Amino acid sequence: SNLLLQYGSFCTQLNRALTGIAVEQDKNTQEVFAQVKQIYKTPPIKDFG
Amino acid sequence: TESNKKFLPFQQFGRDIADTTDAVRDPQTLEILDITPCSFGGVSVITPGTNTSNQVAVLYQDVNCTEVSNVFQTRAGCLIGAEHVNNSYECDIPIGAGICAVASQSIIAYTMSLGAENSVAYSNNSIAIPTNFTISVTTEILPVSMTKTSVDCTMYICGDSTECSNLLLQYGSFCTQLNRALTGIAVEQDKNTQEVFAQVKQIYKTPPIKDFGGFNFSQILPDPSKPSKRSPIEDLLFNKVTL
Amino acid sequence: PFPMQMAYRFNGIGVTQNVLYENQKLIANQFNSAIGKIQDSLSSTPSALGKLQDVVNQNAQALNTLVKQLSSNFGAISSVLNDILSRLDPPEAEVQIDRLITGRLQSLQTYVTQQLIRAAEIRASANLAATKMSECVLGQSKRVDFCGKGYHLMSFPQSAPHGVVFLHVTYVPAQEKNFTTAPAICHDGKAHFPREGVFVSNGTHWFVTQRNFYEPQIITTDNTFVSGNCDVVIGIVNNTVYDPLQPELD
Amino acid sequence: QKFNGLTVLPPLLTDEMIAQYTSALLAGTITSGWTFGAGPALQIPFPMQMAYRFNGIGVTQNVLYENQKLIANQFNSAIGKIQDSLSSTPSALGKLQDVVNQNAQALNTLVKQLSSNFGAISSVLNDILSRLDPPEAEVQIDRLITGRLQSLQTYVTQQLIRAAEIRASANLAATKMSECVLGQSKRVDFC
Ligand SMILES: *[C@@H]1O[C@H](CO)[C@@H](O[C@@H]2O[C@H](CO)[C@@H](O)[C@H](O)[C@H]2NC(C)=O)[C@H](O)[C@H]1NC(C)=O
Ligand SMILES: *[C@@H]1O[C@H](CO)[C@@H](O)[C@H](O)[C@H]1NC(C)=O
Ligand SMILES: *[C@@H]1O[C@H](CO)[C@@H](O)[C@H](O)[C@H]1NC(C)=O
Ligand SMILES: *[C@@H]1O[C@H](CO)[C@@H](O)[C@H](O)[C@H]1NC(C)=O
Ligand SMILES: *[C@@H]1O[C@H](CO)[C@@H](O)[C@H](O)[C@H]1NC(C)=O
Ligand SMILES: *[C@@H]1O[C@H](CO)[C@@H](O)[C@H](O)[C@H]1NC(C)=O
């Protein structure tokens, strides 16, 4: 590890890119699915004509 | 730990997919022990912010709550410092696996609510119709270009020294692929800005009298009395982003 | 004339022109107040400009780390190559330089690749901004949630450092009511269907109204049309249809 | 799975909450048509909604009312057939299985790189440390750091590209979510 410390900041660039991807995946799921301001519920009687 | 894998009489140690040690057979008995790497993981800090409070909670992402003041186990790890409350709220600080996290002068963790419950009074002879109407204006912000940076490969790597320049010249064309790529990005930023904005071949101009039937556009139209002829909103945007 | 422009923009989303002209003053007040609120919204809610701040911060950080990679030994006896060239013999300065050429070229490669990927992201965001500029300010979009939540009327573009801000003016149904309905009207054997809008009742009388704004109208032969008979349509109510010709001949 | 230094964080929205969101969107589409996207949920009988959707494609609404039972039977038959269609034709879920396969293969091929000497004397750093004196182990450990770091860099680069592709697919999915489920699209073969 003390020898690795002589390669600068590669080991935080990788762990900031991976975190960027990690948060981008939750942004993707939220942007696709969370488009309703309320959670609507269907009526108990399925008389839809 | 104990294992239920029946090793054959001739193998001593077992391997898992992608070349790792999974289990080993105790030489002094017939027992077969599985070897699991002991719990480890990154450590995450939940903070409301030094602007508000210096209270902090800390989450160990992949350990139980048996490895070092409330302590709550979640599917995302063991979170210490936050009290789990049963009632759901809007998600604030993301934790993971459905729990988000400040209220009542302490850090709380809860299962996120997805929104208010609202059933629709469905019937095959009832229609709702609006009897009035609101006009809303929303703001949508999109990036179009970024700073056209350029880095001189040879002078960056090999600062003003011919001795290193000879080795860099022995590394071939790298110091030309990098300049070519950065030049391509620089020109593509101008193409982006042109395609976003240069959509009118001629420059139209507003009339001097703002008799728009009661609509007031003074907040989006350029103000000639300003040195840079920008709208008040555009002023707020240029004064709101800091470098 | 701009009020007629907005009246046609109402027509384009299924609200007849007469809603605007009778309510032009209220529409003006709501538009002006919303534009006024935009200032407070942008100036008081942080992270509102986050999408624009993030790119400049990412580029500044990439440059900062790129420069900080110059302060790294990479296996060399020192970071400053001037000291190796001034202190070591070339037969060994060659080897000491190689272990800085490699690390600084690798840092440059990392930076260039990250910039290519982020440039592709900005390329996609710029193309989306161009598409919204074409289809929201330059015209009117019927595609929902593309020019903001609600029924789109218009958009106004604004410049921003390294970006664009759209003010989307949209129509949202507000106070609402619960009315009885029917898919057709049975009159002397003929089935009447609305040309535009639906039939509504408050219990006692049947009217026709546009679906996106309550405006009751008497049922006549010029807003309804006849097809088939009363025994085919499931769920019909019985009301009478008035023909303006009857009072003109009587 | 869990190896040396590799973790998988759980998604913030669990499958239960995703299912609850799609249930909310389905209840909206069923009980209020497209109006729950624009503003408040406005109650409309489902046949009148489908009559609107016929009106929007140039077929007069009466065609629905006169053929309501046939329309219902065809819609129920198609919805029933969708299960057999996707459950009986293989590769139907290839677009979702391929993402998982590529991520798992990238992780396995990141781990496999640890068992490569990279030009040194033994792929285990502890073995070179235990057999060579530090002044000489330094070079072999430099090899086992440079190669492994280059492998991690390649993995992260390919994950950035794949994340960009999946983000493009997610953006198209959100566009379809708005312009196909929340409303009705005049864009041909887009929905
Ligand atoms: C329709 O709504 C508007 C506003 O939602 C009403 O207009 C006035 O608006 C201001 C704020 O914009 C309120 O303080 C007033 O209470 C509103 N009413 C009046 C009389 O000023 C408008 O009145 C509404 N129309 C109907 C028929 O309800
Ligand atoms: C009135 O509104 C309620 C809920 O808003 C709804 O359940 C009901 O069906 C509507 N009509 C009547 C006649 O009550
Ligand atoms: C739905 O329609 C049927 C016949 O068309 C009717 O009997 C039933 O009462 C209707 N539903 C409600 C809730 O009134
Ligand atoms: C329009 O809004 C501006 C905002 O500053 C206000 O000063 C002005 O009086 C308003 N009316 C007109 C006619 O400009
Ligand atoms: C409506 O009128 C028709 C004749 O015009 C009659 O046969 C029917 O019973 C009436 N009531 C209904 C359809 O509910
Ligand atoms: C229902 O509509 C009729 C027709 O305009 C009106 O006279 C009546 O006052 C309304 N309200 C009722 C019946 O409660």
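Per Swiss-Prot, chain C residues shown: 897-1146, in order.
Yeah, the Cβs are placed from backbone N, Cα and C, and that goes for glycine too.
Listed in Swiss-Prot as a natural variant, C:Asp950 to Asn is described as follows: In strain: Delta/B.1.617.2, Mu/B.1.621. Using a 10 Å radius centred on the Cβ of C:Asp950 (variant position) and all shown protein chains, the other Cβ atoms total 13.
Listed in Swiss-Prot is the natural variant C:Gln954 to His, annotated as follows: In strain: Omicron/BA.1, Omicron/BA.2, Omicron/BA.2.12.1, Omicron/BA.2.75, Omicron/BA.4, Omicron/BA.5, Omicron/BQ.1.1, Omicron/XBB.1.5, Omicron/EG.5.1. The Cβ of C:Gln954 (variant position) lies under 8 Å from the Cβ of C:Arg1014, each of these being in the same chain and 6 or more residues away along the sequence. When secondary structure is read from DSSP and collapsed to three states, C:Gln954 (variant position) falls in the helix class.
Here Swiss-Prot notes a natural variant, C:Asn969 to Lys, with the remark: In strain: Omicron/BA.1, Omicron/BA.2, Omicron/BA.2.12.1, Omicron/BA.2.75, Omicron/BA.4, Omicron/BA.5, Omicron/BQ.1.1, Omicron/XBB.1.5, Omicron/EG.5.1. Taking Cβ-Cβ distances under 8 Å and a sequence separation of 6 or more, the neighbours of C:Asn969 (variant position) in its chain are C:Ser975.
For C:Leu981 (variant position), the same-chain residues 6+ apart in sequence whose C-beta sits under 8 angstroms from its C-beta are C:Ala989, C:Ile993. Quoting Swiss-Prot on the natural variant C:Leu981 to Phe: In strain: Omicron/BA.1.
One natural variant named in Swiss-Prot is C:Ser982 to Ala, and its note says In strain: Alpha/B.1.1.7. Under a cutoff of 8 A between CB atoms, and with a sequence separation of 6+ in the same chain, C:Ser982 (variant position) has no neighbours.
What Swiss-Prot notes for the natural variant C:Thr1027 to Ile is this: In strain: Gamma/P.1. Less than 8 angstroms from the CB of C:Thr1027 (variant position) sits no same-chain residue that is six or more residues away.
For the naturally occurring variant C:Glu1092 to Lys, Swiss-Prot gives the following note: In strain: Theta/P.3. Around the Cβ of C:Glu1092 (variant position), the number of neighbouring Cβ atoms within 10 Å comes to 12.
Applying an 8 A CB threshold to same-chain residues 6+ apart, the list for C:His1101 (variant position) reads C:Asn1135. Secondary structure at C:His1101 (variant position), taken from DSSP and collapsed to helix, strand or coil, is coil. In Swiss-Prot, the entry for natural variant C:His1101 to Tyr states: In strain: Theta/P.3. The structure shown retains the original residue.
Here the residue is the original one, while Swiss-Prot reports the natural variant C:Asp1118 to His with the comment In strain: Alpha/B.1.1.7. Look at C:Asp1118 (variant position): DSSP puts it in coil.
On a Cα basis, C:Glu1092 (variant position) lies 48 Å away from C:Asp950 (variant position).
With respect to their backbone Cα atoms, C:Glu1092 (variant position) and C:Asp1118 (variant position) stand 11 Å from each other. The Cβ of C:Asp1118 (variant position) has 8 other Cβ atoms within 10 Å, all protein chains considered. Only C:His1101, of the variant positions C:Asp950, C:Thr1027, C:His1101, C:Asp1118, place a Cβ under 6 Å from an atom of ligand 6.
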